[PDB]
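K.L.:
I'd like to ask you about the structure that follows.
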Amino acid sequence: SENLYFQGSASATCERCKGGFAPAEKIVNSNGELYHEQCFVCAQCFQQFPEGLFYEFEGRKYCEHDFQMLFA
Amino acid sequence: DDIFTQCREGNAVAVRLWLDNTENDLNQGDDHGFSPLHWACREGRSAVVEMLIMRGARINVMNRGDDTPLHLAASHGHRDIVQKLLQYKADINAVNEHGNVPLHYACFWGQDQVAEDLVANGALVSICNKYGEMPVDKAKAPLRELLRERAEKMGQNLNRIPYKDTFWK
Ligand SMILES: [Zn+2]
Ligand SMILES: [Zn+2]
């Protein structure tokens, strides 16, 4: 995923929380999905994914540790 | 197909029959420590949740990540189940392995009515998790401001409380 500084459409919304972005806001693009920095995080610990690596379970994204503890 | 799947899917008759056999352990967790009650709460299976509680299921059981059924009901926005768990004395400020309480998840996932219900029942808004984040600070701004206001009117102290437990220091 990549860090972007938002200057896009006013219709653009966060994939996680559905909220909008402000001009020049530092956001994250992961596989074409846009996120607030506080939203591109593990659903269980709310922390950034180490090395950007996440694992999906039923529509939510998890860090390795939490995926292994709960779902693997 | 086992008890865990029946609880996830809401197969109430199967769950009832399984519970009828007292040789079965209604508290026993699956491979990741999810008890029948964890699964029923997570998936919104109200009738199964009530059955398990009334037949004596332990309310504060923890899975592998130390989530309780209340954490799961709150995270997935199951308002009636949250109320039922609270009625039967679930620990409203139960902490998981990250020091997150149910309110953290209600806030993070914008489960506004669950979040408000939690605060109405005394859920602490100012208690940091292990990484210094208070539950209300996981919410979007409207909800965040609201819950602090509601907490204040409920006689909470709004001073930030750094995480502590018996093994922390
Ligand atoms: Zn967001
Ligand atoms: Zn995590």
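We number chain B the same way Swiss-Prot does; the residues here are 2-170, in that order.
So how was this one determined? The header says X-ray crystallography, 1.6 Å.
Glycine too: its Cβ is placed from the backbone N, Cα and C atoms.
What Swiss-Prot shows for this protein is this:
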| type | residues | note |
| --- | --- | --- |
| MUTAGEN | B:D31 to A | Loss of interaction with LIMS1 and loss of localization to focal adhesions |
| MUTAGEN | B:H99 to D | Alters interaction with LIMS1 |
K.L.:
Report, in whole Å, the straight Cα-to-Cα distance of B:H99 (mutagenesis position) from B:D31 (mutagenesis position).
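P.N.:
Roughly 21 Å, rounded to the nearest whole number.
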K.L.:
Can you tell which of B:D31, B:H99 has the most other C-beta atoms within 10 Å, given these are the mutagenesis positions?
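P.N.:
The largest 10 Å Cβ neighbour count belongs to B:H99.
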